[PDB]
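Please read the structure below before turning to the comments.
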Amino acid sequence: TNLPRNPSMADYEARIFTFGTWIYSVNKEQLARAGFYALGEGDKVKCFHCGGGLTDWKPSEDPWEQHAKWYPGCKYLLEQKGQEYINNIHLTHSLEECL
Ligand SMILES: CC[C@H](NC)C(=O)N[C@@H]1C(=O)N2[C@@H](CC[C@@H]1CO)CC[C@H]2C(=O)NCc1ccc(C(C)(C)C)cc1
Ligand SMILES: [Zn+2]
């Protein structure tokens, strides 16, 4: 049902390879472990499983967190971090708006 959108990038090694020319603050090993691979069009990266694309990284920012924040539907994310992790990121935002 929920098959990788890009099965060619399903291996960690495939993904890190893409970060050859990586010159940006955010750690390429962390991006890769969170399912992303670089597009060589700035700091743009894309999730191999959900196909979600992300840009304009700041130095502090966590790939996993951003993955959940923007693309919580990903099956890879769910297998790797679980329901609670994803829902936690979203409830956190709701509490911020509430108080
Ligand atoms: C990476 C964290 C960063 N920190 C501000 C950030 O939140 N970026 C976001 C961010 O990158 N976002 C979100 C909205 C904008 C924000 C602010 O830019 C949701 C879509 C995503 C976004 O604009 N992605 C650009 C993008 C979309 C698609 C693609 C493709 C088509 C997968 C190749 C590449 C790049
Ligand atoms: Zn994903």
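Per Swiss-Prot, chain A residues shown: 254-352, in order.
So this one's X-ray crystallography, 2.7 Å, going by the header.
Quick reminder: no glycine exception, Cβ is built from N, Cα and C everywhere.
What Swiss-Prot lists as Zn(2+) binding site is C300, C303, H320, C327. A helical conformation is recorded for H320 (Zn(2+) binding site) in the three-state DSSP classification.
Where Swiss-Prot documents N259 to D as a mutagenesis experiment, the accompanying text is: Reduced interaction with HTRA2; when associated with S-314. Cβ neighbour count for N259 (mutagenesis position): 16 (other Cβ atoms within 10 Å of its Cβ, all protein chains included). DSSP gives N259 (mutagenesis position) a coil state; it is part of no helix or strand.
Swiss-Prot documents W310 to A as a published mutagenesis change and attaches the note No effect on interaction with SEPTIN4 isoform ARTS. Residue density at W310 (mutagenesis position): 18 other Cβ atoms are found within 10 A of its Cβ, drawing on all protein chains shown.
In the three-state DSSP reading, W310 (mutagenesis position) counts as coil. The note that Swiss-Prot attaches to the published mutagenesis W310 to R is: Reduced interaction with HTRA2; when associated with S-314.
Experimental mutagenesis at this site is recorded by Swiss-Prot as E314 to S, annotated: Decreased interaction with DIABLO/SMAC and with HTRA2. Decreases interaction with HTRA2; when associated with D-259 or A-310. No effect on interaction with SEPTIN4 isoform ARTS. Within 10 Å of the C-beta of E314 (mutagenesis position) there are 14 other C-beta atoms, taking all protein chains into account.
Mapped onto three states, the DSSP output places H343 (mutagenesis position) in helix. For the mutagenesis experiment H343 to A, the note given by Swiss-Prot reads: No effect on interaction with SEPTIN4 isoform ARTS.
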Distance from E314 (mutagenesis position) back to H320 (Zn(2+) binding site), taken between C-alpha atoms, in Å: 11
Entry from the recorded positions list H320, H343 having the most other CB atoms no farther than 10 A: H320
Tertiary neighbours of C300 (Zn(2+) binding site) (same chain, Cβ under 8 Å, six or more apart): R258, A287, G288, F289, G306, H320, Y324, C327, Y329, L330
Neighbourhood of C303 (Zn(2+) binding site) by C-beta distance under 8 A, where only residues 6 or more apart in the same chain count: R258, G288, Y324, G326, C327, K328, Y329, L330
